[PDB]
Amino acid sequence: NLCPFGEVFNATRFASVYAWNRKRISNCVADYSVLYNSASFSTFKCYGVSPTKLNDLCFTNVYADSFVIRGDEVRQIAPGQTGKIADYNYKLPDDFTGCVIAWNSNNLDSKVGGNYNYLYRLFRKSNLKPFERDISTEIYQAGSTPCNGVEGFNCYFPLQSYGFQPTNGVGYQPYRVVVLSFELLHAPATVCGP
Amino acid sequence: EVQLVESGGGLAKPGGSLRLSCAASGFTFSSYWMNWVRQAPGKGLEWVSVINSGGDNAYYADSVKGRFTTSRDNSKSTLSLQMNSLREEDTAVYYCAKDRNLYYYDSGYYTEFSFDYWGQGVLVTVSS
Amino acid sequence: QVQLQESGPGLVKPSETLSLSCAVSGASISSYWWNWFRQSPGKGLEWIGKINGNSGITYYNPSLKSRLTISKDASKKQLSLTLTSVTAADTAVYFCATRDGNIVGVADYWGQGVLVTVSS
Amino acid sequence: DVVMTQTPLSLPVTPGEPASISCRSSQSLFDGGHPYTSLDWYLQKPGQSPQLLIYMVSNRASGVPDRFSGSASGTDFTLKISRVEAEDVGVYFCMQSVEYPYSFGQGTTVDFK
Amino acid sequence: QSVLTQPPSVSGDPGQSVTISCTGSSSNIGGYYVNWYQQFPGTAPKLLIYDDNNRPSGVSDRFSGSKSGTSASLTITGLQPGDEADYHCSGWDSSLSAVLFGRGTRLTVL
Amino acid sequence: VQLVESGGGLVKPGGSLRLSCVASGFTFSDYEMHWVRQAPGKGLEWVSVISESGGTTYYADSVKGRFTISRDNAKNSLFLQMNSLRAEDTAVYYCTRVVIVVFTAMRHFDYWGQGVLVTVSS
Amino acid sequence: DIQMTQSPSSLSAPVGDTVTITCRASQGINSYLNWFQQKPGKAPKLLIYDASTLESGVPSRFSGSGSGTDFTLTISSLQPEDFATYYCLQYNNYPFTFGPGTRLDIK
């Protein structure tokens, strides 16, 4: 059994950062050094565990989260960050044990007039909790009077698009991000290195 | 072994309310996310809802969203489903599945459920 | 392309009832919170008040209440302001507005305003 | 309820230079720990209806040139035109949508120098 | 596509092999795990194959599960007249974010 | 309007070398900063880029892993640290800039720098 | 990585004539080509900051044209200041690639 990283990394379309995908990966043998030596990634940062050791460690379950952001926000995908991604879209815990991979995708996820398929939650009542997900589009109430699903002053549609374009800056260009998480639970280990 | 015993089915006129209770023993109940699945008479299977290890965040199918409500009491080690505003297309058998896997964060978004231990199935007919 | 036009009487006596109507185009009334603002001669704006679009909930200015009524006609594609007993300070240009949050930015759909004088 | 105090009453500025306008709220408009509250920055040219520039405390409206910026430090809200141009002349004001009556600030007339 | 399509019934002579097919989509099986359940008429379903390849402890090695791209399959080698049941293919859909199921297949032996 | 570099010189292969590009006459934070090197062999070579805030850095195929670009907006400075130099890294280095309108980058490589010289020999 | 191949490597032309240079690309780019001129020992100069548009201050002699893969640069009136080496830069995808260059001399 070989862990199915091939359709997680090389998926034809990634999600948005508010409605991010997850995938459970169990009962398989994964070689992490073959990923680390792809060298086609802008960012490969492992927290809580050192690479070159992932083949010598064995975990109950691992999870692969996939989402697209802009280049300047990959700094926010990390333990202890703060922003409009670490608070409202994707939050990583202080006890993270995994690896954040990220790579430029201006070829696939950008269009001449703009690509409005990729969204992010701009306003939210409170900060996300570690690994929580929020896909509601309820009108955000910014004042004292309720917003019964109708827009106006004081009431905002919370999501908003990135509007990727082929010639945006390098910090405003699409970046595909895959967060691998490893869990050590009191149970037989199923996903394990070679 | 692992025992799932359902109770609380019967007759209800369209618009009535019922409360199914699933007594679960043989495993640490608090630790596993618990499901509710349902089967129409002779027509496939269909998933209904899921509840966490602590009962804080429940998720429902869209066909039953806003009407049914899943709950669980880890003190008495029981599961419960409160059905309100019933329709006659809710004539089914309701199984109390269990999540095969073990999750760490109890609040994150986990994305594949395999059910290893089901229940006998209470028959809920909604008619007059 | 949402376009609003205010309209009403140009001159009213110092005790007659002011009735303005905002005609909306390019959008359904039911979607927005329609605000009514007024601007005194050579001064800043003032918030007269708002009406919900689908529902009928309406909020007014506390200082200006007891003389105010905001309503609508969704089938007629209209909103309406009426202010009773305009007394020496209800001389202004009137706007209807609403902010449209979206997937592409935020544009807030103002009106062109109409003039109202109090004196005869 | 809530009254706004705009610090520059008139801001004579020369093109190609930074311009900073301030708006102090009567009370704190930040209830939940948040970056944004409801406070808009508007540009009114003489004889027209206002034009939205910064809708939330820092978010820029659609179709607004990138020279305008907004931010807040507590009860103070600052707007900055980092490079004034020929079109930035008019009145700038400060509208809070948090409370009931949507109060405004006095206003600041940007003057050619 | 949010729909998993099984045949309504498959048939095979005893002792031979039988293949049941479940063709989903990309957000379905194509990108996520599959589970096959078995249900004897009048009783609950039990986990037969999980994660599209494995078997739990009590399940015998006559049932094999596979999944390759869009479609998954179940193979039964050796057809005892006693394993007649309903076989439920259970993908997961990222679009709906909920567990999918199939119409079930009535395995009949000749 | 003034992009002036420093830090070049002669180094033996394997060593480290940190070039700098001071920029005056414009707001530094409005611009995306690129490095372009040219060996005595005819042809310009794009090396690296850093964004207005320093959050995103991109490197060429040849110079990735060794060279690291950085910028300090306070001191209007743009640095390029070079580790594990080699013989093919002897070139004239020019710091250039691109303007960020709102999110788009247009008028690419508007002005250039003076251009330091980096020679690598024993 | 997008490869660019300028068709002229070195061409000479008398003063008072017009020259034309090509900068073809492998992957199609949608008008994302900045032309540059370099003097020996000096930093290059931006000439045409799109497929067509002229940069502020460059004489009106130069003229870019084309989009997609096959671009073109025309130099209207040759001068003593015209002769230099011309490069082309694509900024569609981020590992930007200049061209090999084109040397221009007086005939």
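For chain A, we keep the numbers from Swiss-Prot: what you see runs 334-527, in order.
Note that Cβ sites are derived from N, Cα and C of the backbone, with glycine treated the same way.
For A:334-527, the entry in Swiss-Prot reads domain 'BetaCoV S1-CTD', with the evidence type experimental evidence.
Swiss-Prot lists A:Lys417 to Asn among its natural variants, and the accompanying note reads: In strain: Beta/B.1.351, Omicron/BA.1, Omicron/BA.2, Omicron/BA.2.12.1, Omicron/BA.2.75, Omicron/BA.4, Omicron/BA.5, Omicron/BQ.1.1, Omicron/XBB.1.5, Omicron/EG.5.1; May enhance affinity to human ACE2 receptor. Around the Cβ of A:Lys417 (variant position), 17 further Cβ atoms fall within 10 Å across all displayed protein chains.
There are 19 other Cβ atoms within 10 Å of the Cβ belonging to A:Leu452 (variant position). According to Swiss-Prot, the naturally occurring change A:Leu452 to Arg is described as follows: In strain: Delta/B.1.617.2, Epsilon/B.1.427/B.1.429, Kappa/B.1.617.1, Lambda/C.37, 19B/501Y, Omicron/BA.4, Omicron/BA.5, Omicron/BQ.1.1; Contributes to cellular immunity evasion and increases infectivity.
The note that Swiss-Prot attaches to the natural variant A:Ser477 to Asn is: In strain: 20A.EU2, Iota/B.1.526, Omicron/BA.1, Omicron/BA.2, Omicron/BA.2.12.1, Omicron/BA.2.75, Omicron/BA.4, Omicron/BA.5, Omicron/BQ.1.1, Omicron/XBB.1.5, Omicron/EG.5.1. Taking a C-beta cut-off of under 8 angstroms and a sequence separation of 6 or more, A:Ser477 (variant position) has no same-chain neighbours.
Among the natural variants in Swiss-Prot, A:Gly496 to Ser has the note: In strain: Omicron/BA.1. The residue drawn here is the original one. Sequence-distant contacts (6 or more apart, same chain, Cβ under 8 Å) of A:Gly496 (variant position) comprise A:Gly447, A:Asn448, A:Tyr449.
For A:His519 (mutagenesis position), applying a Cβ distance below 8 Å and a minimum sequence separation of six or more within one chain yields no residues. For the published mutagenesis A:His519 to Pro, Swiss-Prot gives the following note: Increased resistance to human covalescent sera neutralization.
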Simplified to three states, DSSP reports A:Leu452 (variant position) as strand
When the variant positions A:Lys417, A:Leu452, A:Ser477, A:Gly496 are screened for a C-beta under 8 angstroms from chain C, what remains is A:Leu452, A:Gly496
